[PDB]
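> First the structure, then my questions, so here it is.
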Amino acid sequence: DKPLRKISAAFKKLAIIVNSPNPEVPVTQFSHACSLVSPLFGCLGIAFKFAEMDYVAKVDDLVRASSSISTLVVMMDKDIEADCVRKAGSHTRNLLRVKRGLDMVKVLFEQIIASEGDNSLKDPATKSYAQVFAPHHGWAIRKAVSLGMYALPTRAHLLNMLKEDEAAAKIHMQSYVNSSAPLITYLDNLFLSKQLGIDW
Ligand SMILES: CCCCCCCCCCCCC/C=C/[C@@H](O)[C@@H](N)COP(=O)(O)OCC[N+](C)(C)C
C-alpha cells in the first residue's frame, strides 16, 4: 500500500467532520488516523527518535481509550470532571501532545512542498522541529536532534520510502496540509474554550 494516500484519505474524512456544523470526532477514527503518521518520523531517522515517546506512545494511549470513550469532547470532559487534565498519562494531556505531532508534520510538508528542486531535507526538518518541538525540549534533546539532522535521508530517498514521485507526493502532502489545518484548529479550541491552555 501507499502510506501518504492512507494519510490523506483518513485526514480528509476528519476534515469533513470538523468543517461540519456540529463536529463529533470519534476517538477510534481519530487515533487510527494519527497512527498512520507515526512511520513518517522513523523515515526521517535518528533525529526524530523523540517522537517514539512524544508521539507514538501518546497515540497508543488514545487507541486504548478509544474502546471505552466515544468522542474527543467526551474524553476531555471526563478529565475536566476528574480534575486530571494536566496529569501525566491523562488522555487530555496525551491529546495535546498528539496535536503537536500533527502540527509538526503539517509544517514539515509545507516546507517540503516549498523547497521543491532542493534534494536536501535539512531546512524542512530543522524548521518544522524548531517551530513545534524545540520549545518543549531541554538542551540535551535539542542537541541530539541537531546532530541527527546529519543523518536525514535525501528528499529523493524519502519519497522512495513513501513510494511516490514528486508530483504524487506533492498532491497527498498538500492534501494532508489542507485537512490538518482545520483539525489542528479544532483541537486547539477544545483546550482554549475551556481555558485549559495549550503550551504545557
Ligand atoms: C550508542 C548510544 C546511542 C544513544 C541513543 C539515544 C538516542 C535516542 C534518545 C531519544 C530522545 C529522548 C526521548 C524523550 C522524549 C520525551 O521524554 C521528551 N519530553 C524529553 O525531553 P525533555 O526536554 O527532557 O522534556 C521536558 C521535561 N522536563 C521539563 C522535566 C525537562
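The numbers used for chain A are those of Swiss-Prot, and the residues that appear cover 7-206, in sequence.
For all residues, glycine too, the Cβ spot is worked out from N, Cα and C.
So Swiss-Prot lists these for the protein:
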- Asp60, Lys64, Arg99, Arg103, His143: N-acylsphingoid base 1-phosphate binding site (BINDING)
- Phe47 to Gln: Decreased activity (MUTAGEN)
- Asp60 to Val: Loss of lipid transfer, but no effect on PCD suppression (MUTAGEN)
- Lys64 to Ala: Severe reduction in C1P transfer (MUTAGEN)
- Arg99 to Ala or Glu: Severe reduction in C1P transfer (MUTAGEN)
- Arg103 to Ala: Severe reduction in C1P transfer (MUTAGEN)
- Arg103 to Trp: No gain of galacosylceramide transfer and no effect on PCD suppression (MUTAGEN)
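Tell me about the surroundings of these features in the structure.
Sequence-distant contacts of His143 (N-acylsphingoid base 1-phosphate binding site), defined as residues of its own chain at least six apart whose C-beta falls under 8 angstroms from its C-beta, comprise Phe56, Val151.
In three-state terms derived from DSSP, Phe47 (mutagenesis position) belongs to a helical segment. On its own chain, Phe47 (mutagenesis position) has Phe54, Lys55, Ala57, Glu58, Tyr61, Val62, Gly107 as residues at least 6 apart in sequence with a Cβ closer than 8 Å to its own Cβ.
In the three-state DSSP reading, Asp60 (mutagenesis position) counts as helix. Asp60 (mutagenesis position) is surrounded by 20 other CB atoms, counting those within 10 A of its CB over all protein chains shown.
Taking all protein chains in view, 23 other C-beta atoms sit within 10 angstroms of the C-beta of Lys64 (mutagenesis position).
Around the Cβ of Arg99 (mutagenesis position), the number of neighbouring Cβ atoms within 10 Å comes to 18.
Taking the Cβ of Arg103 (mutagenesis position) as centre and 10 Å as the limit, one finds 17 other Cβ atoms among all the protein chains shown.
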> How many Å lie between the Cα of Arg99 (mutagenesis position) and the Cα of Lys64 (mutagenesis position)?
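Here the two Cα atoms lie 9 Å apart.
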> Could you list, ordered by sequence, which of these recorded positions: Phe47, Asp60, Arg99, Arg103, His143, have a Cβ under 6 Å from ligand 1?
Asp60, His143
> Per DSSP, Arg99 (mutagenesis position) is which: helix, strand or coil?
helix
> What is the biggest Cα to Cα gap, in Å, among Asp60, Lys64, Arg99, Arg103, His143, the residues listed as binding N-acylsphingoid base 1-phosphate?
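Taking every pair among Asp60, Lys64, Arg99, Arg103, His143, the longest Cα gap is 16 Å.
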> Could you state the CA-to-CA distance between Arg103 (mutagenesis position) and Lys64 (mutagenesis position) to the nearest Å?
7
